[PDB]
There are 2 protein chains.
Amino acid sequence: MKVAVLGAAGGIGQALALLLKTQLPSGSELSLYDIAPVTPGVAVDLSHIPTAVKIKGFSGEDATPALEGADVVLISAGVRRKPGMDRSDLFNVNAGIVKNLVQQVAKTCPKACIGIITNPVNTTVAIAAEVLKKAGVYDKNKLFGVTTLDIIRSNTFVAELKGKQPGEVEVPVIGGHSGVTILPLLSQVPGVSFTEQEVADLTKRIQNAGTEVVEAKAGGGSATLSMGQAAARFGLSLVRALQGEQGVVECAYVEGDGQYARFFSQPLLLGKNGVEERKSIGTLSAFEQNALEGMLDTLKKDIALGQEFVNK
Amino acid sequence: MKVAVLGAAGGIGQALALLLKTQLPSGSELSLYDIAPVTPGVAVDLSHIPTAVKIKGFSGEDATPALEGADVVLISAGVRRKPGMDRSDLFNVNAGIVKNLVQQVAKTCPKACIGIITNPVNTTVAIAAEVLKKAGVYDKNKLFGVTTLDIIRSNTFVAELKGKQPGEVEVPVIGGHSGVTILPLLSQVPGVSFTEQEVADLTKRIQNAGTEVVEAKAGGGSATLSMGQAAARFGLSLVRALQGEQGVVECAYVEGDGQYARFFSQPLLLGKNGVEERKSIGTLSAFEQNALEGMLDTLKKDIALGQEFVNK
């Protein structure tokens with residue numbers, strides 16, 4: 001398998017690259033790309049770690065060399081927000097970056113599985129889909145908005161609340177990735193029960209977790225190391241499925257049946273061709289039903305902002 | 001076990017912290033310290049990863065809170081070199097940093113195992129030893145200069161030369177950590193044989209590997225991600241030994257029998273109290289014997305520079 005990381009010199013890209021270098025299967029290839037001129041030296045740095053994964057780094061305006069033969073492309077380029085901003089406030093600076101990079105993907109490796117990490121994901125995935133459609137190359141089973149950080153945050157917060165082992169709790173999270181559209185399905189967590197006060201408090205903590213890190217870094221950026229971890233988990237799940245492993249399921253933001261919104265994060269069975277099946281969100285508590293109904297107008301405005309950008 | 005990382009906000013400290021958060025045994029504690037005000041937010045970032053390792057981050061001039069109850073202290077604070085400099089050119093900026101931090105260690109957790117990563121290690125370990133002696137608290141079995149990056153670099157370069165699996169070759173490296181004092185014992189690598197031209201060429205590549213990364217980053221720093229990996233390996237070896245695991249051996253720069261120089265890196269059996277035994281360097285080829293004899297005057301000048309700093 002070959003995995004390309006676009007945005008490899010940033011805080012997220014370097015943590016991701018380190019985890020992938022040490023965790024990809026033997027025989028894998030990793031290519032790193034950023035316009036930052038340090039990028040080939042980030043690759044030489046990593047190439048000294050004794051694992052059977054070839055790594056090369058590329059710089060400049062042209063990502064083609066990084067993209068040739070890529071099976072998975074992970075896009076983490078983009079600016080972080082500062083204290084007092086929302087994710088959607090990043091649209092002006094990051095929209096053009098995603099458009100440019102996905103055009104290069106569309107020409108060089110149109111059959112690759114593409115994971116978008118760039119903020120605000122609810123909108124940037126819609127930009128990517130429209131770029132791919134305009135190129136005549138869009139496959140809705142191969143475009144993912146990476147929401148895995150919401151999952152592993154939920155796993156941590158639940159285990160600590162409930163005295164469980166963090167490695168042993170998995171919570172489904174649906175919706176999107178913004179303060180209003182992150183919906184953890186606490187009613188579906190096996191072996192644990194919550195009071196209604198616990199549900200309200202946890203859902204708050206989970207929805208505002210990104211802001212809590214931005215506040216705690218005090219102008220020094222947003223979550224990088226935990227986001228590197230979360231993206232490495234998603235990328236490894238992708239690589240396992242593409243290699244033929246059975247029963248790999250992850251929640252991601254994907255174009256689906258449109259029953260809630262055009263793009264929506266839900267549980268997915270992954271296979272050799274991207275998403276194999278979009279699984280049912282199951283039965284919702286009254287709290288969860290209410291939260292889902294309340295987010296829908298905000299989500300489809302997020303989506304419409306991305307489509308507008310590409311199409312007007 | 002509690003592990004403190006001093007210098008947690010730099011490139012090395014953040015990679016190290018990520019690997020330790022994900023790899024320390026369940027029940028461990030990790031405390032991060034840097035004067036950089038982003039440091040508590042680096043800890044909040046990592047605290048969202050679902051493993052059973054408590055993490056806290058501290059900022060400011062006082063490292064005491066990070067040091068209370070620490071069993072292992074890993075010191076990675078310090079400036080990197082730029083293209084055209086040598087490691088020893090970092091003495092002016094980094095000597096005072098190491099002195100200050102090791103004074104705080106000497107007051108708060110004098111019984112902790114201390115690993116020094118700060119460049120130039122041949123000299124900064126001598127500074128630390130003299131600070132601890134002046135405090136009345138020095139234990140030569142608990143002070144380590146971390147040389148593990150030379151080991152894993154050698155493992156990578158040999159496996160690729162010889163068509164082996166990188167995970168399956170271990171090469172002993174003795175001496176110190178500088179372009180003249182890194183001596184890989186290629187004659188002692190099990191199952192592989194080298195021509196005399198291969199020995200000369202590999203030993204060169206290994207000795208200049210740090211400069212190759214500094215050149216490749218072009219002013220963007222030195223090795224951070226591979227150094228984070230190497231230090232995480234050493235720290236985990238330390239933690240295993242302290243918990244009672246048998247037969248844990250690592251090469252590190254340590255005060256020993258003085259037969260070559262006061263401090264010298266050689267294979268060490270680790271146990272519950274730091275170093276258990278300093279193992280023999282074994283039999284050297286003619287090349288290796290010659291290289292060892294040629295480095296000795298440079299090494300003891302490195303050591304003398306550190307002692308001078310503390311004692312005059």
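Cβ coordinates come from backbone N, Cα and C, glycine included.
If you look up Swiss-Prot, you'll see A:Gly7, A:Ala8, A:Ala9, A:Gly10, A:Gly11, A:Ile12, A:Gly13, A:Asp34, A:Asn94, A:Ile117, A:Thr118, A:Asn119, A:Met227 marked as NAD(+) binding site, on the strength of experimental evidence. Taking all protein chains in view, 25 other C-beta atoms sit within 10 angstroms of the C-beta of A:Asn119 (substrate binding site).
When other Cβ atoms within 10 Å of the Cβ of A:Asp71 (variant position) are tallied across all protein chains shown, the result is 18. Under its natural variant entries, Swiss-Prot includes A:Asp71 to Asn with the note: In strain: EC47, EC49, EC50 and RT272.
Secondary structure at A:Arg81 (substrate binding site), as computed by DSSP, is coil. Proximity of A:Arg81 (substrate binding site) to non-local residues of its own chain (separation of 6 or more, Cβ distance below 8 Å) is seen for A:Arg87, A:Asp89, A:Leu90, A:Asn119, A:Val214, A:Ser222, given in sequence order. The substrate binding site annotation in Swiss-Prot covers A:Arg81, A:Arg87, A:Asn119, A:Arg153.
Counting every protein chain shown, the number of other Cβ atoms lying within 10 Å of the Cβ of A:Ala106 (variant position) is 20. Swiss-Prot lists A:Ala106 to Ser among its natural variants, and the accompanying note reads: In strain: ECOR 27 and RT082.
Around the Cβ of A:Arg153 (mutagenesis position), the number of neighbouring Cβ atoms within 10 Å comes to 28. A:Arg153 to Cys appears in Swiss-Prot as a published mutagenesis result, with the remark: Loss of interaction with substrate.
The active site, proton acceptor annotation in Swiss-Prot covers A:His177. Sequence-distant neighbours of A:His177 (active site, proton acceptor) (same chain, six or more apart, CB under 8 Å from its CB) are A:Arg87, A:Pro120, A:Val121, A:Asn122, A:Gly145, A:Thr147, A:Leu149, A:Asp150, A:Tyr253, A:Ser265, listed in sequence order. Under the DSSP three-state reduction, A:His177 (active site, proton acceptor) is assigned to coil, being neither helix nor strand.
Packing around A:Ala209 (variant position) is summarised by its Cβ count: 22 other Cβ atoms lie within 10 angstroms of its Cβ, all protein chains included. Where Swiss-Prot documents A:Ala209 to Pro as a natural variant, the accompanying text is: In strain: MB001D.
In Swiss-Prot, the entry for natural variant A:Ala218 to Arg states: In strain: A8190, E2666-74, E830587, E851819, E3406, EC10, EC14, EC32, EC35, EC38, EC40, EC44, EC46, EC47, EC49, EC50, EC52, EC58, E64 and EC70. The structure shown retains the original residue. A:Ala218 (variant position) carries neither a helix nor a strand DSSP state and counts as coil. Long-range neighbours of A:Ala218 (variant position) (same chain, six or more residues apart, CB within less than 8 Å of its CB): A:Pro83.
For A:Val249 (variant position), the Cβ neighbour count at a 10 Å cut-off comes to 15, with all displayed protein chains included. Mapped onto three states, the DSSP output places A:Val249 (variant position) in strand. In Swiss-Prot, a published natural variant is listed as A:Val249 to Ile, annotated In strain: RT083.
In Swiss-Prot, a published natural variant is listed as A:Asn290 to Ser, annotated In strain: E2666-74, ECOR 27, ECOR 45, RL012A, RT104 and RT174. Listed in sequence order, the same-chain residues six or more apart from A:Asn290 (variant position) with CB atoms under 8 A from its CB number zero; the list is none.
Its Cβ taken as reference, A:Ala291 (variant position) is surrounded by 22 other Cβ atoms within 10 Å in the chains shown. Variant annotation in Swiss-Prot: A:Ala291 to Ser, described as In strain: EC35; the structure shown retains the original residue.
What Swiss-Prot says about the natural variant A:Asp297 to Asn is this: In strain: E830587. On its own chain, A:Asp297 (variant position) has no residue at least 6 apart in sequence with a Cβ closer than 8 Å to its own Cβ.
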Integer Å distance between the CA atoms belonging to A:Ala106 (variant position) and A:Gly11 (NAD(+) binding site): 26
Residues from the recorded positions A:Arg153, A:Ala209, A:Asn290, A:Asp297 that lie close to chain B, Cβ under 8 Å, in sequence order: A:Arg153, A:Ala209
Other CB atoms, at most 10 A from the CB of A:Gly11 (NAD(+) binding site): 20
Greatest C-beta neighbour count within 10 angstroms, which of the binding-site residues A:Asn94, A:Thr118: A:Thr118
C-beta crowding around A:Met227 (NAD(+) binding site), within 10 angstroms: 24
Other CB atoms, at most 10 A from the CB of A:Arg87 (substrate binding site): 21
Candidates A:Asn94, A:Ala209, A:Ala291, namely the recorded positions, that fall within 10 Å of A:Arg153 (mutagenesis position) by Cα distance: A:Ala209
